[PDB]
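One structure below.
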Amino acid sequence: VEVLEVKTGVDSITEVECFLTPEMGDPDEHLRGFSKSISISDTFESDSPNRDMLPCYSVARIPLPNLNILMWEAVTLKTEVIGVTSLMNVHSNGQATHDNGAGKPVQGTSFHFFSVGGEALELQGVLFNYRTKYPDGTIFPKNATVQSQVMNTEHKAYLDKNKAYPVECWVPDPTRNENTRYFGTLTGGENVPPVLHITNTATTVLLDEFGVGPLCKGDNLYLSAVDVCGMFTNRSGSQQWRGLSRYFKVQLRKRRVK
Amino acid sequence: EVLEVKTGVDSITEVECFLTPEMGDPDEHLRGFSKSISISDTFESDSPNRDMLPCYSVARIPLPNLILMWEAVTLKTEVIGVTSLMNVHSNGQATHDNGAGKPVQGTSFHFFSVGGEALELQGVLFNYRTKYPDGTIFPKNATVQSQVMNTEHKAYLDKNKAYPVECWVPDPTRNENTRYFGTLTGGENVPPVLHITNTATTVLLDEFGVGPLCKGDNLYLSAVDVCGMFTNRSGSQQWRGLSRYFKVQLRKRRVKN
Amino acid sequence: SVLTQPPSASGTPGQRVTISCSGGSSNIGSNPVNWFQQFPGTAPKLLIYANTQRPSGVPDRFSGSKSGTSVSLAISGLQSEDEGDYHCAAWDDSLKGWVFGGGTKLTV
Amino acid sequence: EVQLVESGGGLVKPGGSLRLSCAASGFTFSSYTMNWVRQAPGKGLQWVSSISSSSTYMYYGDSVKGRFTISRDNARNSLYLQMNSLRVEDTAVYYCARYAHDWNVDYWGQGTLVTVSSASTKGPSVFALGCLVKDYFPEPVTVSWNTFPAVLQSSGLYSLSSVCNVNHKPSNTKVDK
């Protein structure tokens, strides 16, 4: 809890480098990285999306070299989306934009999000429609009230499980996450063009106003991510969310702690 | 292990070349285009012809002989022939009655790398059941995991007219010795926006002030500049590419090997 | 650098009739075609302008298509009040003047 | 373009067994989930079983759970249905159909008739301008000359008339009048 000085020396720095895959709903054995073709409730009251139509937050707990009082301090992050060029595949049974047109490319509503934490990302539930019945097998806001639609402090949770927390009913809880650095962007709209930059030259610093990064409780580093890139439009017009993996490389150092 | 920068009368040198775009090159007359794009009968049977597939362009530049290695320090690059995209009269698709032709626009990948060795590629597939055509180097032993991430699919950008753009990306887990930059903008109506200037330098040094080091006295320029699609009168669409200029400042760095 | 249109055309009431006008790069290639309708003993009047456009007062039935150096006029839902001469005109850049076609007498 | 052809259908007695074959040409058979759907005479359609491209996922309708087994040989471009413990209700024309992504079930075969009856394979007897076919079983009968649909008599034997080369494959009958 009390943060003392940075230990330097021969064995004071270490590196995690992994990729997180996208859980987009994964209908069947052949469609990993897609959702199931989206359907719309008969009525506003009866909204109940199937689990394979709901993208979810991805999380990874990484065990770090054992210590001890010393804790691992996450100092810098590099991340990029892996496989951006795959979105140029405009020939795989898509929807011809017009007579003899190529297929309409992946585009539309996008959530690109990633966090680096010394513990689980902390989530606040917010519901578009509080009567939405989230499907068996997902962890969702419990005891939904109309207030759930704007804000309801009952809906707290930890991003502690994969294929679990739907994207559309959880956000980073801004009242918590002292020990995490989170960044995300929603671009909404059916025609929003994907814009994905890649570079191995961009480092992001994880230190706060006091020069302290996230501190890895239990010698664990917590990478969370979502990269819903848009929707794939099938020949029929039917639409599937399409996701992509995110690379992380985190510099860590040792910090003395009481 | 990287020692100090050698300075003096002949410590600096410059490479300056252009890379051409390989976009499919359908026939003798359509260099810089792809073949008019077709769409598979089914999701399962996706199998694009080789002349419908833009590919990464690469160029190995031999440097002066010199333990000393050449350090790539700065890059200037721009797309050559941006104005050519104003050609709205060459059997295009009238946007409307008495309209000019629809200009080149839509899905674009602008990418360029400067490396002391080949760009290192990771395979990622839109559809793992896509059959990449005979004559291209593609991800082998595709599994459904190939669609999101599959570490089997490693490769070197070591050959032209070879590596399709749509199934290879810079491998972010490698490329210590390369500086790569690219942007995908997707969408049928995405407007091209291409800036040109001889006044904009990009620095290639890392967090430790070391640029790429040219193994074997070789500098590796890679690039892709799929600008959009040309829409023919029929509505049929061909990718259109443009050449990329590079000018790389290099200096000599002492190294223990 | 002459506009070539059929000297005559005809149709059954209710049919679509098509009158073609063929030129060269010097005229129709680089310049727009207007169509003029002429009933016996009256002046020509503007029917189509700019290859494909109707002035106010011309029914939806009347339409045009342009393909490079050639244009056509399409009279759909043919009626007896459509009996007359149809004149094809366009500027010619080399002759520095207006070229017309022969005229097309449409019989019903 | 795409053709599926079923075979192996015929007459078998209740409690009996039977293996059906689908022959796929015109497409990478090995790439597609494949289905069996059946149609009982005069009734609508009813799905029997599905199998994934790599035979990782087989599914069965309730009515045949535990009796039928779907299988494929991707090297031989063939889908199979193993029908054990056959019942009278299982009588239908069995169709073979492809499922493609987003298309759903698209192409069907011609179908093959499976008749499950304790009754045995009775041969026809032959012979106004034409010839007549009396007391045969089961249904599939051909008329050639180098035609009305049949009637099911209460005897359980069919009869049809034609306005000759008569053929009834189930009884090896090929008599020319």
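Chain A is numbered as in Swiss-Prot; shown residues: 25-92, 100-289, in order.
So this one's X-ray crystallography, 3.2 Å, going by the header.
Including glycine, each Cβ sits where the backbone N, Cα and C put it.
Taken from Swiss-Prot as is:
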| type | residues | note |
| --- | --- | --- |
| VARIANT | A:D66 to H | In strain: Isolate MAD11-BR |
| VARIANT | A:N74 to S | In strain: Isolate NY-1B, Isolate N1 and Isolate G3 |
| VARIANT | A:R75 to K | In strain: Isolate YI, Isolate TKY-2A, Isolate MAD8-BR, Isolate HER1-BR, Isolate NY-1B, Isolate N1, Isolate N4, Isolate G3, Isolate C1, Isolate CY, Isolate MY, Isolate AIC-1A and Isolate Tokyo-1 |
| VARIANT | A:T128 to A | In strain: Isolate MAD8-BR, Isolate NY-1B, Isolate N1, Isolate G3 and Isolate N4 |
| VARIANT | A:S269 to Y | In strain: Isolate TKY-2A |
| VARIANT | A:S269 to F | In strain: Isolate MAD8-BR |
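On the structure: features taken from Swiss-Prot.
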residue : record           : DSSP class
A:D66   : variant position : coil
A:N74   : variant position : coil
A:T128  : variant position : coil
A:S269  : variant position : coil
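Cβ neighbour count for A:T128 (variant position) (all protein chains, 10 Å cutoff from its Cβ): 20. A separation of roughly 17 Å, to the nearest angstrom, links the Cα atoms of A:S269 (variant position) and A:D66 (variant position). A sphere of 10 angstroms centred on the C-beta of A:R75 (variant position) encloses 16 other C-beta atoms. For the pair formed by A:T128 (variant position) and A:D66 (variant position), distance between Cα atoms is given as 29 Å, rounded to the nearest Å. The subset of variant positions A:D66, A:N74, A:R75, A:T128, A:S269 lying near chain B, with Cβ atoms under 8 Å apart, consists of A:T128.
Spacing of A:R75 (variant position) relative to A:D66 (variant position) is 17 Å (Cα to Cα, whole number). Checking the variant positions A:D66, A:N74, A:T128, A:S269 against chain D with a Cβ-Cβ cut-off under 8 Å leaves A:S269. Around A:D66 (variant position), there are no C-beta neighbours below 8 angstroms that are at least 6 residues distant in the chain.
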